[PDB]
2 protein chains.
Amino acid sequence: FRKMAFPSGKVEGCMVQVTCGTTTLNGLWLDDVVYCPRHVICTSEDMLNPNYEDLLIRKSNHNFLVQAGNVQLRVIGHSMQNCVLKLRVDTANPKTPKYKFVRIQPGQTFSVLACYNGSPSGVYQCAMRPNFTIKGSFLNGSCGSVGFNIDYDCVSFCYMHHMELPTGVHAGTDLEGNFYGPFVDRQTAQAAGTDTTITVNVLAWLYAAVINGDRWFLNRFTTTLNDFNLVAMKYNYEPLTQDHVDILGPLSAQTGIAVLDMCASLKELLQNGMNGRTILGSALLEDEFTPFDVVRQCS
Amino acid sequence: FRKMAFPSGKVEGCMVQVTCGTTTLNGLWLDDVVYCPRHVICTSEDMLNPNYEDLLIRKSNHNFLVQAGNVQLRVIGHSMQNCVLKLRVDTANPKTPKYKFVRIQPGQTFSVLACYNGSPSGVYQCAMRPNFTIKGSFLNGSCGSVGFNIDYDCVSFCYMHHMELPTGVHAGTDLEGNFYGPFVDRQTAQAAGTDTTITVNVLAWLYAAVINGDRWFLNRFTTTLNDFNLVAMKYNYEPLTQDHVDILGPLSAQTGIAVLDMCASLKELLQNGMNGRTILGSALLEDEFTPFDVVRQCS
Ligand SMILES: *[C@H](O)[C@H](C[C@@H]1CCNC1=O)NC(=O)[C@H](CC(C)C)NC(=O)OCc1ccccc1
Ligand SMILES: *[C@H](O)[C@H](C[C@@H]1CCNC1=O)NC(=O)[C@H](CC(C)C)NC(=O)OCc1ccccc1
């Protein structure tokens, strides 16, 4: 089982660069609007406690340099929506895919197209942690890189990159500019809160093991969802939601193992350990594969 | 620090579907030629023991159905080059990138664009194992998917997919149709030679772990090159050459850790084990990052 990104071409055709003064970052060109992090309007010294409303008052359309490659797109309007800037340009992007803006939940995975100066550099899968950080690979100039899922040629944009935390993990917004987690776009000392293991994804991984014939851990017990959630939190595991139970439906139907029966198997794993045995060749339980990821890879 | 693939857009625009009789796989459409695995011409009975030159002489241009999205391309000629078929079509692919065909060396990495029915499905990074298999993620209908590297917008195609071994690893050819490894495109269970670990890549990855604030595995010892290689061979690691030591030069200068000092670190890791500790979140020593891969991502 491997981390597989979505093909990135539909998003590559949407990446541009946005410069204000000497600060350049990336933007997302869809139809006639370019979306980018609002801190592009900041001077390096204005990043500690910026007054974005005041900094933007001093900006006009002609202060924004938007480029597809080296080709300038003329800006004809600007506005700020939460933590993102929306620059209306005079050209509709002919490579605009069918798309949606979606806000994802902790545990969901997405592909990141890492970009610098509007030029895509690499693509990789990330999972949103329960503390609303991601373990990205981002360098200076990566802001405005986006995360996405693709379903039947419709690109669902879910993440735009804004910052690195001192622990070296990353934080950002949805495409309406609302941060995931309790972070703000100021170059201040912020810290990721204590993280937890993504229970729904561990369960998805156990189903993947069962699908492939590795099922020693299937026990004879069951549990209630509430009883499981209370024990799981004693082990730094996330509690399950009703939505988690439902997204495990397909894998549960495929294997014939009830979701609550699998929870009881996981609970036993937590209370006694793996006892020197592996699952899918690994001694660690993997929590960055969603139920969709498991089915997507197997079909 | 993550396993990161190249952006796949330049390759996506080249993928097509190729059908012959009941057999469907993917092709690579560059200019006016479509490249695909030659076993597309085999029925299920032919797959067991095919005489490809005999099977091919009996095919006509119209036995080949090539589809690029919804439009059908007309095959106007066809030839076989080793294990690859070259179908000449009456349309030039307007999305053909600047490209080269290259044969990669064991230990080098590349990105795979997994495709089904001519449609790209996922992208991920692979390494050519020393035994000339790759540890991929490929299902029925993935043949003709390609591996590649991208430099300054020039796509270097290095791999085309043909088969899965009983152990679950994968085998294929360069774009000239020559297999990597002692494998043949016949429907028989084939074993690979004993695999070995790519030493220069493990060392590059340890240096990446230091660039990301992890040093628990470092020690005060040092070792000679020959003494290290005696231990490496004992653990089924590939020899480390002076060319390798030189290629690791930049990473050693960045961290101030001499190559042979890091070799003493790896020797201790190999002789003592990892003690249930982890490096970059991994419980095993990772060998599918090249020194170039580490530098590109880390800088
Ligand atoms: C966006 O281009 C950039 C991405 C960072 C750069 C290095 N790796 C990254 O992920 N974002 C920032 O530089 C961001 C800007 C703020 C307005 C949000 N600042 C940031 O990430 O700061 C890190 C930091 C904060 C406080 C002290 C020291 C470093
Ligand atoms: C091409 O689409 C396909 C890809 C395989 C299918 C499953 N995963 C893959 O990667 N290739 C084949 O089906 C290939 C066709 C031969 C003519 C080369 N056969 C194959 O992979 O068979 C493997 C095998 C044969 C006999 C015993 C055990 C394994």
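Just so it is clear, chain B uses Swiss-Prot numbers, and the residues here are 3266-3564, in order.
Cβ from N, Cα, C; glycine included.
Marked as active site, for 3CL-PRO activity by Swiss-Prot on the basis of experimental evidence: B:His3304 (among others). For B:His3304 (active site, for 3CL-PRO activity), the same-chain residues lying six or more positions away in sequence with a CB closer than 8 A to its CB are B:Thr3288, B:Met3312, B:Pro3315, B:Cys3348, B:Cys3408, B:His3427, B:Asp3450.
In the three-state DSSP scheme, B:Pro3395 (variant position) is classed as coil. Looking at Swiss-Prot, you'll find the natural variant B:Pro3395 to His noted as follows: In strain: Omicron/BA.1, Omicron/BA.2, Omicron/BA.2.12.1, Omicron/BA.2.75, Omicron/BA.4, Omicron/BA.5, Omicron/BQ.1.1, Omicron/XBB.1.5, Omicron/EG.5.1.
DSSP assigns B:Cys3408 (active site, for 3CL-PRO activity) to coil in the three-state reduction, outside any helix or strand. Cβ contacts within 10 Å of B:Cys3408 (active site, for 3CL-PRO activity), excluding its own Cβ and spanning all protein chains shown: 25. Summarising the annotation, Swiss-Prot assigns active site, for 3CL-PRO activity to B:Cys3408 (among others) and lists experimental evidence as the type of evidence.
What Swiss-Prot notes for the natural variant B:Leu3468 to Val is this: In strain: Zeta/P.2. Applying an 8 A CB threshold to same-chain residues 6+ apart, the list for B:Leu3468 (variant position) reads B:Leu3505, B:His3509, B:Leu3513, B:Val3524, B:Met3527, B:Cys3528, B:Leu3531.
DSSP assigns B:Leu3468 (variant position) to a helix. According to DSSP, B:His3304 (active site, for 3CL-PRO activity) sits within a helical segment. If you take the C-beta of B:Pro3395 (variant position) and look for same-chain residues 6 or more apart in sequence within under 8 angstroms, you find B:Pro3371, B:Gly3372, B:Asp3460, B:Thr3461, B:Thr3462, B:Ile3463, B:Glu3503.
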